Amino acid sequence: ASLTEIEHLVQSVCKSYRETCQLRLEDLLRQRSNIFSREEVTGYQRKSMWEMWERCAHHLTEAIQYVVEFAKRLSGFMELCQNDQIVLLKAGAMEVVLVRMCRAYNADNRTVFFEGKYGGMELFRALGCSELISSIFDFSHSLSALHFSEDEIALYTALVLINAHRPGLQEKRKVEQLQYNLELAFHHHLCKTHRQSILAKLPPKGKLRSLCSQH
Ligand SMILES: C[C@H]1O[C@@H](O[C@H]2[C@@H](O)C[C@H](O[C@H]3[C@@H](O)C[C@H](O[C@H]4CC[C@@]5(C)[C@H](CC[C@@H]6[C@@H]5C[C@@H](O)[C@]5(C)[C@@H](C7=CC(=O)OC7)CC[C@]65O)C4)O[C@@H]3C)O[C@@H]2C)C[C@H](O)[C@@H]1O
């Protein structure tokens, strides 16, 4: 590929992200003022783990669907054999969900957008997995510190998915070729935007992988 083609890849990854990002960043930021009352919090805390599980599983499944749509629009992803498409989404979709969450997270008050309003980790109490929710909130907290642009998320999450080191891949060389082009697309766009500094500030490789493992 040439540099003009990599620019086309950047714009295309950024486009596919915008068309699949679930909620507009605009709306998410506007709603930061809209916070669950103490009574609303208590309403969530009173629900059984079973109701909370059902709701959360629904929102998660929905988010994963958007991730799958995003991957399907990535260049060459549809050209991969069905086995590798599945391998890559299985290992990487949840990781993408967790990176995308940071757009919906307000570090000023450690709250997250959930079912129309912002709420803290205590909203999820009935699930009885406070270590997990706190680790999910803390990861969003550290990502929010970097002020990820929409295009940085698009390109970074394309790379979370297109990773030739996933076990079980059958056409490893094809995935590699896609990965290298996306790596150069990312580096090149950071240089275009004077954002080279975020490279050293990214989650250490394995952090994201192990947070979704025990999940
Ligand atoms: C490990 C132990 O787990 C024990 O049960 C567990 C397991 O079954 C696992 C089970 O997973 C939950 C849990 O992970 C929490 C999880 O909670 C979900 C809802 C809350 C989330 C914080 C979270 C992460 C994505 C995040 C949502 C909130 C949404 O509004 C978003 C902000 C939304 C938006 C994005 C955007 O850009 O705009 C809006 C899309 C998704 C979103 O990014 C997923 O929902 C999942 C279903 O939690 C149970 C308690 C049993 C044993 O003790 C076992 O040994």
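Residue numbering for chain A follows Swiss-Prot, covering 265-479 in order.
If you check the header, you will see the structure was determined by X-ray crystallography, 2.2 Å.
Quick reminder: no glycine exception, Cβ is built from N, Cα and C everywhere.
In the three-state DSSP reading, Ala327 (mutagenesis position) counts as helix. Here Swiss-Prot notes a mutagenesis experiment, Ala327 to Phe, with the remark: Completely abolishes transcriptional activity.
Secondary structure from DSSP puts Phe378 (mutagenesis position) in a beta strand. Here the residue is the original one, but Swiss-Prot notes a mutagenesis experiment at this spot, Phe378 to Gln: Completely abolishes transcriptional activity.
Sequence-distant neighbours of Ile397 (mutagenesis position) (same chain, 6+ apart, CB under 8 A from its CB) are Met385, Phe388, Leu391. What Swiss-Prot notes for the published mutagenesis of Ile397 to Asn is this: Nearly abolishes transcriptional activity.
Here the Cα atom of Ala327 (mutagenesis position) is found 12 Å from that of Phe378 (mutagenesis position).
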